[PDB]
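Below: one structure, written as structure tokens.
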Amino acid sequence: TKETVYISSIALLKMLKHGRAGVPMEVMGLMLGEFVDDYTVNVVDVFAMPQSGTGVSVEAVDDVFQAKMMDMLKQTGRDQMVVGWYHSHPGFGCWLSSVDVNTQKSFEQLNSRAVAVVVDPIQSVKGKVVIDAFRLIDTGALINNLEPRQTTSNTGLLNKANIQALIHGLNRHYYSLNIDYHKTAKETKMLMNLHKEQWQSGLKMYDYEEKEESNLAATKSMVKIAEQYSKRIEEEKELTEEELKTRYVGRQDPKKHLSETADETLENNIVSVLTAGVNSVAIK
Amino acid sequence: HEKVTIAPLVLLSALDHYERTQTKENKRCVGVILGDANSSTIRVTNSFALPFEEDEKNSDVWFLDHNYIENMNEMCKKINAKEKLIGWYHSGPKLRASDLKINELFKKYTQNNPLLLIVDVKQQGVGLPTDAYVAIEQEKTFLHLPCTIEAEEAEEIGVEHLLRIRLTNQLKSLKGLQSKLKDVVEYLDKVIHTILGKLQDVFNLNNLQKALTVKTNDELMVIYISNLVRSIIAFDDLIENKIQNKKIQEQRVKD
Amino acid sequence: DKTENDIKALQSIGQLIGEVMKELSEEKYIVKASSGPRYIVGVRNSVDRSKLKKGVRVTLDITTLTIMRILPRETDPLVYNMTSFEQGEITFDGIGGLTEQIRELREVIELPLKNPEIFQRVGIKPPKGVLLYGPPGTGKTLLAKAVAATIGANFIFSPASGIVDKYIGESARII
Amino acid sequence: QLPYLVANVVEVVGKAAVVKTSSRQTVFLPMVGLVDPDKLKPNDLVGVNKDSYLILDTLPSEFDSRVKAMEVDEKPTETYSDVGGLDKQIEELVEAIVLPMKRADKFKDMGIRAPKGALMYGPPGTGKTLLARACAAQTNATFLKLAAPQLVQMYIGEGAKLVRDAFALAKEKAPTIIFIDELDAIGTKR
Amino acid sequence: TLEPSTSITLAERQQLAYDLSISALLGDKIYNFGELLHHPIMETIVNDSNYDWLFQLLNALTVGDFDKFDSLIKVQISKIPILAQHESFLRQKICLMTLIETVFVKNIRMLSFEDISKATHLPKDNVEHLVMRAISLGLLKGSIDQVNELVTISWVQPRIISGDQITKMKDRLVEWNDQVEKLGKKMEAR
Amino acid sequence: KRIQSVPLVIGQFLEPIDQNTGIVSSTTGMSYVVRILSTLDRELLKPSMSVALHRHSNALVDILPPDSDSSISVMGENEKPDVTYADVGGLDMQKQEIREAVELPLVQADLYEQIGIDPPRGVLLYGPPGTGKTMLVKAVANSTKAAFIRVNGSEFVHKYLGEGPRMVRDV
């Protein structure tokens, strides 16, 4: 099979922190770790580089700053093999970085399997977490395992794929990025219990008790208005229809207003009950 | 007072240096937090480890290189200029005698009060896998600041993509009295009043609510008045849907 | 030490600027940015929503598109296009010979400005404008700086040449 | 980055500044240490970063939209001896113009204010426009001429910017003399 | 706490204990003489010559006998009637801290005029004035009900005693644990 | 619920086409085809009104309130006026005229249908402003409890065209 990039917990967060300065500006970084084709792909540690005056080019990376930093990777257990160079760009329709041309072609000379990662949204953030990359092919890279068959490749219905500025070539040859994630048993145990909404946790009783009870007097008056507009919609609904046919372009008329009188009623009563059970719980 | 805000980027970074270095229970990974301690809200936007060596035979023997401390803090300024030295963090479940002697090191280059952080990879019991403390003297006096977690927009949303109540509240509330009871009994035999005075302040402050018990039941009935009206609304839809379900059955018989 | 402190402020991120049109909701506002079209905005943290009204110039965030800082309402610079001056270079002893008018002007200007609270007890109102006419060039420049000299407030000079121009909303934005 | 964005700073609270770009976009940026509050003014070229939208280094001011087509001659060459018989008028021009200028410290020590203008009238050809350069040549002053038809503009409101830009150029270069042609055209409102 | 510093002999410890003792005679704040006993002072000084006031006034705030202390002292401190007034506050403050949770079982806060009169060895008229003066000094809070004979005093002054709160804290542990097996397992096994 | 959030762009809705389909006009100068929400169909959907749109996804968000105000040619609106009615005497000649042309149609609207007459749509005031006139107009909003719109004849001054005449219809 091909190389499917598995982003760790820290690998995704540092990419957003390194490109944190400015929308138009740009940074870079080095991916680390060791992996073998046919499954394993992993990035252990990531670290950024200072922004130079040339933007992103072959002269952007500083071998002096890289060598001085590389000596610090060994003593901390951070030393791994360099698997590629990740960047950050505002992004375009095609060729998301206009100043980045001759980098990857100089990168494939050392390792042909090395890739380059760029964070797509950069203020466009959605929550599907769409991230972009590029890898050169040119001559070769064939007579090998199956690159496309991995994930949703062999495409081109109409022109539509991804940003739809690409079609066949994309940058070069349609590398067909595959973005997954894998974590250990300790990392998965954290974000499940840690991340919910905000932190009241460990005791839910008195934290939101006073805040919700103080506004309960105003909440009682606001939920009454919602019921006032409930039956007024259903009253005018059955009053104007003597037919029970469709001239009314009403294809689903009732279920919308019926759910507005149900789901809202189902929302207002449960927050006055489930919270009321822990609203006192005084005993002695 | 002041509060400690730990970003998820820092909590997950400290957990990585523990597994990669194959750190056992005989060693504790030490690191440096980076952020702004000037305001009352202390936020840590960056963290990195250091080549630390621990010796259990002598608590006064620690290996720390000050050259990597100043160099990495200077080289990381190119990313964000808001990252300075507010303190340091270390691993291990407990605070040993070696942690007290290393507190005065970073205080030379730190302007405000440094911040201490304890990262627990096991996270055994209750919440808060990472506890924060402040180092200040009049004898070392440590105070526990409230620990909160707040990140940016893309950082908080990125966690939800990777992961794609009442019973738990009562369990941890009952264990609070069990853990407090063991602390009083062990301290009682340890002396044979100052520490127990702080716990007595919280423990003392239908006992005191007897005056408000009469007014409480009157408010609970008003709450049920709203719930009784909303229940009738949900009951009307059941009869409305029952009649609506027959209209579908009437079309199946004729057609 | 100055070089190290200056380079730290060169990496800071700029901000946008917009004016509030109409209030939509509490955490959601409808404004008009000066760098482009309108965009729905909001607050972030520790932002005062009580002082945000219609027409108030706000500092818009580039990324999250929210209101961060609080700025006053200004469009064209009032310290450059409009003459601004503090206190005065001509005291009230060089305007002498007008002492008949000086005794009247100080009581209708200097008195209500330094202690306006005396009029609130009676319920009256102090005058707003003061019209001083006469031959041009004689005592006009002296009395201009003499009023602000005995006070020490800001001197706002409004030349009649820059008031009448050809632009969009010229004399409206000036007043 | 040497090619900074062309803009104008409308506001110098204390450490905060506001700049107005020429692209019809207004951005907010904090003040840095490489600039001064007196160096940030409108109608000037100020350094603005395109990507960062932050002031880094200043820009040299060359073309300010000075409203050209007014001759600027710095330290011309003229002498009162080039035309004889005018010694009656020459003694009046040197004392009222060259005398308070050529000696700066004499009138400042005694607290005597120097006159900033002298009215001149007469028929053309008598040397009214010829002797104007003689006063700026001996005092090493820049000759600035204001053309008569340039004062007549089809656009309404051009007189405000024209006068302000006249003293603005005379503020940067201190030895500057402004010469006005055909005073009677702009000098009668009745 | 000073281990290494403040070198002191037995001569200055008696002089230091003098200012520490007299401070607590009229002092109505921060516990009582027993704090001086908590520190290694009384064991390091002599037990007589008016240094025993800590031992006599310790039980004087419980039994409430003024004839034991006044007989062993001189006329210096007995002339001021204020000293006899402050001894009545600390005697009642021991029982007033028992109103919520220290010793008493049911943990219900109620006080009548008859129960407090026997504990303070004062009549019903003098006990009403003694509580009002105690709150006025900032030591206590709350209100007083003379109609139903109810005394509600908010807890302010802490205490260093312990050992009586362990059993009564178990009441909150056992009573709330029964709801974990009954009510707690009812919602979980749903 | 997380789609809309604080990030939203303003656009002008034109005409409906099909369910989950719509044609709008963005305020950026362009025009796009968005997808209307399942909530807005017919009764809750306005034929032409100012609406909210998503930025990158380019979809319908919410119907904006009827805001006719803009940066160019502003329209002032009074809020909680402090002017008390009948503050200046001798105005009974004008006071009886305002009460019939303002307070009369606002309070009782049934008196016109019974008689068969319609109220006037405005009134012209001739006289010096600022003396028993302008301040009296602000006193009308006190008794009527109505929104006062302050418009000056020196406003809407601009070098362009089409914005000035548009604000008269919008107000």
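Heads up, chain A uses Swiss-Prot numbers, so what you see runs 23-306.
If you check the header, you will see the structure was determined by electron microscopy, 4.2 Å.
Every residue, even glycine, has its Cβ placed from backbone N, Cα and C.
As recorded in Swiss-Prot, the features of this protein are as follows:
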- A:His109, A:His111, A:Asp122: Zn(2+) binding site (BINDING)
- A:27-162: domain 'MPN' (DOMAIN)
- A:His109 to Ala: Stabilizes ubiquitin pathway substrates; when associated wirh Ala-111 (MUTAGEN)
- A:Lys208 to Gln: In strain: NRRL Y-53 (VARIANT)
- A:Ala239 to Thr: In strain: NRRL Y-53 (VARIANT)
- A:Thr262 to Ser: In strain: NRRL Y-53 (VARIANT)
Study note, to complete from the structure: With the fewest other Cβ atoms within 10 Å, the residue among the recorded positions A:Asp122, A:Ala239 is A:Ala239
Check your understanding: What other residues of the same chain, not counting A:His109, A:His111, A:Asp122, have a CB atom within 8 A of the CB centroid of the Zn(2+) site?
Key -> A:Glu48, A:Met50, A:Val78, A:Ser110, A:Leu118, A:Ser119, A:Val121, A:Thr125, A:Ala138, A:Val140
Review point. Relative to the Cα of A:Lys208 (variant position), which of the recorded positions A:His109, A:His111, A:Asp122, A:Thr262 has the closest Cα?
Key: A:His109
Exercise for review: Take the domain 'MPN' (A:27-162) and count its residues per DSSP category (helix H/G/I, strand E/B, coil), listing them in that order.
Suggested key: 32 helix, 24 strand, 80 coil
Study note, to complete from the structure: Students should find that the Cβ of A:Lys208 (variant position) has, within 10 Å, a number of other Cβ atoms equal to 14
Review point. How many Å separate the Cα atoms of A:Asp122 (Zn(2+) binding site) and A:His109 (mutagenesis position)?
Key: 10
Point to revise | Among A:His109, A:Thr262, the most crowded of the recorded positions [Cβ within 10 Å] | key: A:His109
Exercise for review: Compute the C-alpha separation of A:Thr262 (variant position) from A:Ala239 (variant position), stating it in Å without decimals.
Suggested key: 38
Practice item. Tell me the Cβ contacts of A:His111 (Zn(2+) binding site) under 8 Å, same chain only and six or more apart in sequence, or just say none. Key: A:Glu48, A:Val78, A:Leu118, A:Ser119, A:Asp122, A:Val140, A:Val141, A:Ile144
